Structures are given as structure tokens and as C-alpha cells.
Amino acid sequence: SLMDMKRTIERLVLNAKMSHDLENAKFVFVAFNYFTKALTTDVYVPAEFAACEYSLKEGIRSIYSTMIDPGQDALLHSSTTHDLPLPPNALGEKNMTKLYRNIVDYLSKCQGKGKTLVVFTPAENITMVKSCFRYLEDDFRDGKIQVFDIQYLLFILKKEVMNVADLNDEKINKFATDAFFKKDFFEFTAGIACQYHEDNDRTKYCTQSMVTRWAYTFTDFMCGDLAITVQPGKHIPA
Ligand SMILES: [Zn+2]
């Protein structure tokens, strides 16, 4: 449930704080683009994926990024956002089974094997991201990746950072942290999109750019409370 997700995020962050390793807690951010959504069913057809692993101390530690060719409204959503070419001329990995395995391999290298995997994405994108993972599938069907709210993470993380920094502020609430996240202050950073999206100037809607911007947003919102040396590329734009 969403209530459950929220309590779980709070517990994750508090585990880190209590171990005195909040700055080293690692979080994986994910972003999907989709070509279109089935009219009657919860089926989003994936077009692009990125993931990154982030900690306050190290900033971006790794990034995984790929265009997706699923083979096949589609025109409108796609043309106004990512504008990736539609099937049968779509770019990217066309082996969906291989893609999913490669994504899980990446998440497992980050989080460990034999564990439920946890990733974060904007609240308004959770349904879509789960649907895209399902499209890519399964032993997973019969039975894996929990998709949590990155904005709730930002909120809880900011409050616990401020507690640690002896900076508690009753006036900082989730309206404020949501506002900061949605400002997208690093939208116009050069060189963080994939090559296609640099070519077609739709970097705003590039998954690789998006997970990088979210990382820079976390750093800008919190690393100042913590006396962490920010690193070019990793914490802030190169
Ligand atoms: Zn892209």
C-alpha cells in the first residue's frame, strides 16, 4: 500500500541515521519513457529507461541507460515529450527478456542478490514505471522490484539530514520539498542526456537526463546541511 511504502521509506532512512551512515545510504532512482498506453488495460509500452545509484556523500555512483525497442495517441504523447521514433523504426534494445535481465543485474549489483529490490521514481510515474517493468516481465510473474516515491524519499531524507545537522525546522514540510523537486533547477545542464536526446533537443524528457537531474536536486537541497564536499559531475554539473 502507499501507507506501507511511506512507513518503509521512513524506516530505511532511520536505519541509516542510527548507524551514523546517512550520508552513505545508497538509493536507486529509475525513469521510464513510454510510447503509448493500452486504451483499456494497465499496459504502458516502454521506450527508454535509466537508473542511477546515488548517495549524499558520493553523489551519482553509477548510471544505467538504454533506449528500448518493443516492436509495437502514441504519436501525440511521444511527439510532445521524448520524441523517440516509433516502431517499426524505434531505437534501442529489442530483446525484452535480455533487457529485463540486464536491468535486474544492475539493480542487484547495487543492492545485493537474494533481496527485494527497491527503486525510486516520481509519485505521478509509479503506476507507469511498474507497468513498464511488468511489460519486461516470468518467474517474477508467478512470484520483485518495489517502486517507491522519490518525492517522499526527498522529504524524509531532508528532515533526517536536518535532524542530524541540528537544523530541525517545523516550517519545512512536504509541500516545500515537493516544490523544490518540481522546480527542476538542473533542467538546463549540458551533456547529461543520451546522444539521441542531445541530437533532437528533447533532453527534458530523456530518462538519462531525468535521473541525473534528480540526483543534482537531492545534492542541492541537502548537501549544504552536511559539510560534504560536492564533486563536479557526481554531485553537481560537470
Ligand atoms: Zn534519452
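In order, the residues displayed for chain A correspond to 84-155, 163-227, 230-235, 238-332 in Swiss-Prot numbering, which applies throughout.
Header lists the method as X-ray crystallography, 1.6 Å.
Every residue, even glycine, has its Cβ placed from backbone N, Cα and C.
According to Swiss-Prot, the mutagenesis experiment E131 to A carries the annotation: Reduces nuclear aCCumulation in ovary and ovarian somatic cells. Affects transposable element silencing. Causes female sterility. Among the mutagenesis entries in Swiss-Prot is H291 to A, noted as: Reduces nuclear aCCumulation in ovary and ovarian somatic cells. Affects transposable element silencing. Causes female sterility.
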Interval of 7 unresolved-in-model residues, reported as the Cα distance (Å) from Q155 through to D163: 13
Through-space Cα separation in Å, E227-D230, 2-residue segment unmodelled: 5
Gap-flanking C-alpha distance, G235-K238 [2 residues absent from model], angstrom: 8
